[PDB]
Amino acid sequence: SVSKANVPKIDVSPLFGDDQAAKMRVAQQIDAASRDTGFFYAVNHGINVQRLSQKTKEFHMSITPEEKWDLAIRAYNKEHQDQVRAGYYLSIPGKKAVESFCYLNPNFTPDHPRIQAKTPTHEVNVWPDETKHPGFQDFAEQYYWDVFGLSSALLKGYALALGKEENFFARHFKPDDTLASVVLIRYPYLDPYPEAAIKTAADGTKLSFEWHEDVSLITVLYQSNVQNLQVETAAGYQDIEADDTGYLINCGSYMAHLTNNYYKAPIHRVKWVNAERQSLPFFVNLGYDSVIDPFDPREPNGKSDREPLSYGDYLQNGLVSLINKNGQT
Ligand SMILES: CC(C)[C@@H](NC(=O)[C@H](CS)NC(=O)CCC[C@H](N)C(=O)O)C(=O)O
Ligand SMILES: [Fe+2]
């Protein structure tokens, strides 16, 4: 018998306003969720998720093998040595079902100083041909800034929840240098479904992606309406109900580090379900040099003995570790 996780729906609209007490009431709800299962749905967020889903589906269903090779990351195309993060992550017919397209900050151009310095984790996005995918790049870049704006507001909520001024996290989340990424993931319907793409957990559950903590400050996720996620609790895994009108929010391991595990990064996994669906995360990453001094909200003085960790070092190590543990996606 698998139980269902308590995942509250939080109206985040006050975080865009100037009613300070209303913002505190949202923060209290974020705090409560972050100390319980670690997940909540953000509702009344203002993002046109219908258009997001439609445009993503048009892209996934119309891109051809030729185009996928041309956009592929270095794991799938040895010619693209500069594409570790950004580009197309191919499926492998009969072996690997999932495929995805990842893009980074649109402001990362050949002229950007971090690109000119060849700083790790910064890359210039690759895009399909405008004539084959009209409006796709325009849509995707605007979506990046829309979800950036929602994420900025959420970070104000997290700061207030922890007793800090509302710009405590957001001041490090800047359009000019954020390492945040969008991933447009297609999980396909397949018949027969390749057995190599199904993992069996210790408890017998069939999975598409094994247990992990997120490499992020927070993760801001839109998924279509097919139940798939489970969160670990002390009493075992619990199902997270789907909601295709809201964003599912959780903390990543950078938040756990800087709060001395007061807000844990929830361990979660993806159940195998044979259904055509979309999983569209935005990983809220800071800048390469961003450092937040850790603190412990449990102590009156907030003192922590944990070392400050540069976000760039955290991200570089975290991305590689996730591939080594859970496989190349
Ligand atoms: C659980 C979902 C978020 C999704 N999984 C995922 O997106 C998983 C686990 S959080 N994430 C990753 O592989 C990290 C992608 C990082 C990205 N290439 C980048 O360079 O920034 C899924 O549906 O499998
Ligand atoms: Fe995750």
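Residue numbering for chain A follows Swiss-Prot, covering 3-331 in order.
This entry, so its header tells us, was determined using X-ray crystallography, 1.4 Å.
Yeah, the Cβs are placed from backbone N, Cα and C, and that goes for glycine too.
Taken straight from Swiss-Prot:
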BINDING   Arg87, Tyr91, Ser183, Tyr189, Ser281  isopenicillin N binding site
BINDING   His214, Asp216, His270  Fe(2+) binding site
BINDING   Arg279  2-oxoglutarate binding site
DOMAIN    176-288  domain 'Fe2OG dioxygenase'
MUTAGEN   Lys98 to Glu  Strongly reduced the catalytic activity
MUTAGEN   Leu223 to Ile or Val  Strongly reduced the catalytic activity
MUTAGEN   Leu231 to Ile or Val  Strongly reduced the catalytic activity
MUTAGEN   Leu231 to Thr  Abolishes the catalytic activity
MUTAGEN   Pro283 to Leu  Abolishes the catalytic activity
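On the structure: features taken from Swiss-Prot.
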| residue | record | DSSP class |
| --- | --- | --- |
| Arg87 | isopenicillin N binding site | coil |
| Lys98 | mutagenesis position | strand |
| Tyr189 | isopenicillin N binding site | strand |
| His214 | Fe(2+) binding site | strand |
| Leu223 | mutagenesis position | strand |
| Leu231 | mutagenesis position | strand |
| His270 | Fe(2+) binding site | strand |
| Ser281 | isopenicillin N binding site | strand |
Three-state secondary structure, which DSSP defines for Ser183 (isopenicillin N binding site): strand
Alpha-carbon spacing, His214 (Fe(2+) binding site) to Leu231 (mutagenesis position), which is rounded to whole Å: 12
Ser183 (isopenicillin N binding site) and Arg279 (2-oxoglutarate binding site), distance between Cα atoms, whole Å: 20
In sequence order, those recorded positions of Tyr91, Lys98, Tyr189, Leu231 whose CB lies under 6 Å from ligand 2: none
Contacting recorded positions for ligand 1, chosen from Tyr91, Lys98, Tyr189, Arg279 when the Cβ sits under 6 angstroms of any of its atoms: none
Cα separation, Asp216 (Fe(2+) binding site) to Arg87 (isopenicillin N binding site) (Å, whole number): 16
Neighbour count (Cβ, 10 Å) for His270 (Fe(2+) binding site): 24
Set of same-chain residues at least 6 away whose C-beta sits under 8 angstroms from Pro283 (mutagenesis position): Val184, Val185, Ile187, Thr221, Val222, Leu223, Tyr224
In the chain carrying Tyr189 (isopenicillin N binding site), residues 6 or more apart in sequence that have Cβ under 8 angstroms from it: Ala99, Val100, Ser210, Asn230, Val275, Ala277, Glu278, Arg279, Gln280, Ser281
8 Å Cβ shell about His214, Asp216, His270 centroid, Fe(2+) site members excluded: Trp213, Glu215, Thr221, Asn252, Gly254, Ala267, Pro268, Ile269, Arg271
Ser183 (isopenicillin N binding site) to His270 (Fe(2+) binding site) - Cα separation in whole Å: 20
Cα distance (Å, whole number) from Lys98 (mutagenesis position) to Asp216 (Fe(2+) binding site): 22
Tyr91 (isopenicillin N binding site) versus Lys98 (mutagenesis position) - Cα distance in angstrom: 11
Other CB atoms within 10 A, centred on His214 (Fe(2+) binding site): 16
Neighbour tally for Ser281 (isopenicillin N binding site), based on other Cβ positions within 10 Å of its Cβ: 21
